[PDB]
Amino acid sequence: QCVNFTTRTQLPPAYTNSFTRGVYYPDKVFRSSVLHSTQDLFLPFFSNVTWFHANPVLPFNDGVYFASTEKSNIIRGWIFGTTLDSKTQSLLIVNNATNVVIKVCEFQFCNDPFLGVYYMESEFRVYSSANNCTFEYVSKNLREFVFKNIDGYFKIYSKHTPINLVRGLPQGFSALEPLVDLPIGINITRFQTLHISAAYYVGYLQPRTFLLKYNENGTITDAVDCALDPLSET
Amino acid sequence: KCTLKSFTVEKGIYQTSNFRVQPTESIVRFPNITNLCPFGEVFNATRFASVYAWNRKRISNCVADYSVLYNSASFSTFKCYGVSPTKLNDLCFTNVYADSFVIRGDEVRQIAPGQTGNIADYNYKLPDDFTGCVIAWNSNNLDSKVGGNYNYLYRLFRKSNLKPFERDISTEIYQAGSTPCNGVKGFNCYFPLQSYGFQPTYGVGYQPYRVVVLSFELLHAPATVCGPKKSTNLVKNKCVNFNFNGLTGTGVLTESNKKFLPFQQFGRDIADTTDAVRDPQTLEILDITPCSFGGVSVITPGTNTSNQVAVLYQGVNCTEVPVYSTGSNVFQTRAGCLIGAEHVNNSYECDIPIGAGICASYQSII
Amino acid sequence: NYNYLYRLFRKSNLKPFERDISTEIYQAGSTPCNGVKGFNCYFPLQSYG
Ligand SMILES: *[C@@H]1O[C@H](CO)[C@@H](O[C@@H]2O[C@H](CO)[C@@H](O)[C@H](O)[C@H]2NC(C)=O)[C@H](O)[C@H]1NC(C)=O
Ligand SMILES: *[C@@H]1O[C@H](CO)[C@@H](O[C@@H]2O[C@H](CO)[C@@H](O)[C@H](O)[C@H]2NC(C)=O)[C@H](O)[C@H]1NC(C)=O
Ligand SMILES: *[C@@H]1O[C@H](CO)[C@@H](O[C@@H]2O[C@H](CO)[C@@H](O)[C@H](O)[C@H]2NC(C)=O)[C@H](O)[C@H]1NC(C)=O
Ligand SMILES: *[C@@H]1O[C@H](CO)[C@@H](O[C@@H]2O[C@H](CO)[C@@H](O)[C@H](O)[C@H]2NC(C)=O)[C@H](O)[C@H]1NC(C)=O
Ligand SMILES: *[C@@H]1O[C@H](CO)[C@@H](O[C@@H]2O[C@H](CO)[C@@H](O)[C@H](O)[C@H]2NC(C)=O)[C@H](O)[C@H]1NC(C)=O
Ligand SMILES: *[C@@H]1O[C@H](CO)[C@@H](O)[C@H](O)[C@H]1NC(C)=O
Ligand SMILES: *[C@@H]1O[C@H](CO)[C@@H](O)[C@H](O)[C@H]1NC(C)=O
Ligand SMILES: *[C@@H]1O[C@H](CO)[C@@H](O)[C@H](O)[C@H]1NC(C)=O
Ligand SMILES: *[C@@H]1O[C@H](CO)[C@@H](O)[C@H](O)[C@H]1NC(C)=O
Ligand SMILES: *[C@@H]1O[C@H](CO)[C@@H](O)[C@H](O)[C@H]1NC(C)=O
């Protein structure tokens, strides 16, 4: 139950720096006061991040780092898939106050998918039909997410932080805890973002090597990119 | 003597072998069993569909206990073809297909690979390479009606047979002859669908029988559906071997005060060696220590002089010694545990070095 | 010909170069056999068609 729109809002994307953000726990192993070197997919330090202020179909690549410095839980939904139609399986995620609800099948999306709020919210018109599927899963503020798809497994890492700075990303370090895992194998190459009724930062992941420090309580407090400059390599 | 491969031994200390504390028992632990597959709604359904319209259900991502289906004696026919059922609790596949219908008593044998019949050729055909199981049980008290239950229909005529895993519910008028029919029966046109006449007065072989067929699929997606894994009790302060959720190894389990973040499952210190683990049931942090082991040595004053020896266990506390379990006065030293030599409180020159500043000599052995 | 026969049920595996001709009922299920096949018990030896 959706139609087209006339206010074709297209704000060109700006570019910003990444600083030292985009670090997550690679595994579920406790380590105390140790420097561990690991090779995996991370967001390189001091990279270029695409700032968006409608929403285009951005390619997924290997993984995606998605940040939103929003107020009062604006950013809600996520769409993943290859063709985003009834021809191929599609993935939809809706974030709520408690947790995220996930559905995996071919929902038929239109040009302007949005959830809609009624003033007590009751509206759902992102798609039109869904024939067959099996997997449904139910479980001021800067929200950081990392989305990965490795060998038939969909991984979502999340972190919430309070920030007061307005213009750019905070200059601090905070590891990302593992949040959600799905044992589903579906090819995904593109993803989108749901509209509401709004600025966000997007970055890509690359395979490289990092050095991580674990304190006495098993929390990551420092990370070093090996292949950045001669001092870091040393 | 055997180690030296000689019949004479001169005075000194020699390393013969080594010992280790054997494990006592085995313990395996797994998280609490949950997410059982909904088998009740299939085998206890109010009614089943027709044989030509057999109902299909997909089962994935749940634990399926086949023991309850095995030990039930209410199933008149329980025939598993592809594999022996007893091992489905161990090995498993990625998907399950359940086909439910109702057939006559004499049609039970037709549900098998390499079988032919009206149902086997016009209603449901199974390939010779089919793997799975079939469960058929009488439902005379429910499906059969005193006035004649015609709610079940079966195909009677078709030009060709049915492909494996193919469902056809077409109501096209079968044309046996060459005279076309425009939707009306005639001399050579008959309705392929016939209604069953199940009644309580019908004898054996005519009573309605509910049949459910389970098939297993192993698509490249990871396997998710099979029986639960049993768990055992937990013991402490004993060198045993453990199988904590796939993490297998021996050692002694003690209590630990280390703190884990709520998303880890086990920890390690350095060189990738397990140090602590959290049990998946009570969610507490234990501690793993390798139970004691070490080499042994024999101190002798020479075969020519005497024929008695002393035994030294290197770096082993004098609490777990085990025929030489008592011997003489047992002495505990920093180097290890000494058996067969008494301890004096004098001080002379060193003859056969032992370690940690002490050594023994022959007077008995002191 | 039904003079050819082979075992198909057994409690466990066989050691190398070992022959067993024990013609005893097999307790396939949890129901005890007590010398009668009934249910969950079958003859371990089957012939050749
Ligand atoms: C609805 O069910 C059909 C039939 O099971 C699904 O088709 C499967 O699609 C996957 C896609 O990779 C194949 O690997 C399977 O082999 C297909 N099944 C069969 C029996 O061929 C379909 O994906 C399901 N969902 C829909 C149609 O949205
Ligand atoms: C590691 O965690 C422990 C347990 O919470 C911390 O110890 C307490 O931490 C709180 C707040 O961080 C303090 O108010 C208490 O005084 C601490 N008590 C003790 C006995 O230390 C500890 O601070 C954390 N960090 C480190 C480096 O150990
Ligand atoms: C269908 O319903 C019957 C009757 O409730 C189930 O049989 C019972 O199974 C439980 C299992 O714990 C036993 O304790 C009862 O004694 C059984 N009752 C009878 C009358 O046999 C049967 O398990 C159900 N089928 C499925 C697939 O759940
Ligand atoms: C997993 O383990 C048991 C499974 O039953 C449960 O935990 C305890 O269960 C016993 C009896 O079932 C209760 O008396 C205890 O009060 C339970 N303890 C807790 C902390 O719940 C429970 O299902 C699971 N426990 C945990 C810690 O996950
Ligand atoms: C050998 O084991 C015994 C226990 O079987 C140890 O004695 C304990 O030592 C600890 C630490 O010194 C004390 O807290 C306990 O009270 C002692 N228990 C008893 C019953 O004495 C002994 O220390 C161990 N020896 C060595 C060398 O480690
Ligand atoms: C990103 O690239 C643009 C040009 O492509 C550049 O102007 C901008 O400074 C870059 N952002 C950085 C280096 O943070
Ligand atoms: C989000 O969805 C969950 C699952 O349906 C629900 O329990 C929760 O109340 C929802 N949050 C809302 C509506 O804010
Ligand atoms: C993904 O694409 C590859 C390449 O064609 C194919 O082999 C694989 O089966 C696909 N998997 C899914 C889930 O579509
Ligand atoms: C044993 O010792 C005695 C006394 O010194 C000596 O006479 C004898 O030859 C020795 N025998 C051997 C085999 O060493
Ligand atoms: C060891 O020292 C104690 C301390 O008084 C003494 O009584 C004992 O006699 C000494 N041992 C020997 C063998 O003399």
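Sequence positions for chain B are given in Swiss-Prot numbering; the residues included correspond to 300-621, 635-675, 691-693, in order.
Looks like electron microscopy, 3.2 Å, at least that's what the header says.
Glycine residues also receive a Cβ, built from the backbone N, Cα and C atoms like all the rest.
According to Swiss-Prot:
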MUTAGEN   B:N343 to Q  Reduced viral infectivity
MUTAGEN   B:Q493 to N  Reduced host ACE2-binding affinity in vitro
VARIANT   B:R346 to T  In strain: Omicron/BQ.1.1, Omicron/XBB.1.5, Omicron/EG.5.1
VARIANT   B:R346 to K  In strain: Mu/B.1.621
VARIANT   B:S371 to F  In strain: Omicron/BA.2, Omicron/BA.2.12.1, Omicron/BA.2.75, Omicron/BA.4, Omicron/BA.5, Omicron/BQ.1.1, Omicron/XBB.1.5, Omicron/EG.5.1
VARIANT   B:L452 to Q  In strain: Omicron/BA.2.12.1
VARIANT   B:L452 to R  In strain: Delta/B.1.617.2, Epsilon/B.1.427/B.1.429, Kappa/B.1.617.1, Lambda/C.37, 19B/501Y, Omicron/BA.4, Omicron/BA.5, Omicron/BQ.1.1; Contributes to cellular immunity evasion and increases infectivity
VARIANT   B:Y453 to F  In strain: B.1.1.298
VARIANT   B:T478 to K  In strain: Delta/B.1.617.2, Omicron/BA.1, Omicron/BA.2, Omicron/BA.2.12.1, Omicron/BA.2.75, Omicron/BA.4, Omicron/BA.5, Omicron/BQ.1.1, Omicron/XBB.1.5, Omicron/EG.5.1
VARIANT   B:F486 to P  In strain: Omicron/XBB.1.5, Omicron/EG.5.1
VARIANT   B:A570 to D  In strain: Alpha/B.1.1.7
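With respect to B:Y453 (variant position), the closest of these recorded positions in Cα terms is B:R346, chosen from B:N343, B:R346, B:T478, B:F486. Measuring Cα to Cα from B:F486 (variant position), none of the recorded positions B:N343, B:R346, B:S371, B:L452, B:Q493, B:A570 fall within 10 Å. The most densely surrounded of the recorded positions B:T478, B:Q493 is B:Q493 (count of other Cβ atoms within 10 A of its Cβ). Residues within less than 8 Å, Cβ to Cβ, of B:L452 (variant position) and separated from it by at least 6 positions along the same chain comprise B:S349, B:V350, B:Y351, B:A352, B:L492, B:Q493, B:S494, B:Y495. The sparsest Cβ neighbourhood within 10 Å, among the listed variant positions (B:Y453, B:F486), is found at B:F486. By the criterion of other Cβ atoms within 10 Å of the residue's own Cβ, the least surrounded of the recorded positions B:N343, B:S371 is B:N343. Closest to B:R346 (variant position) by Cα-Cα distance, out of the variant positions B:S371, B:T478, B:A570, is B:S371.
Taken residue by residue with DSSP, B:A570 (variant position) is part of neither helix nor strand, so it is coil. Note: the Cα of B:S371 (variant position) and the Cα of B:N343 (mutagenesis position) are spaced 13 Å from each other. It is 47 Å from the Cα atom of B:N343 (mutagenesis position) to that of B:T478 (variant position).
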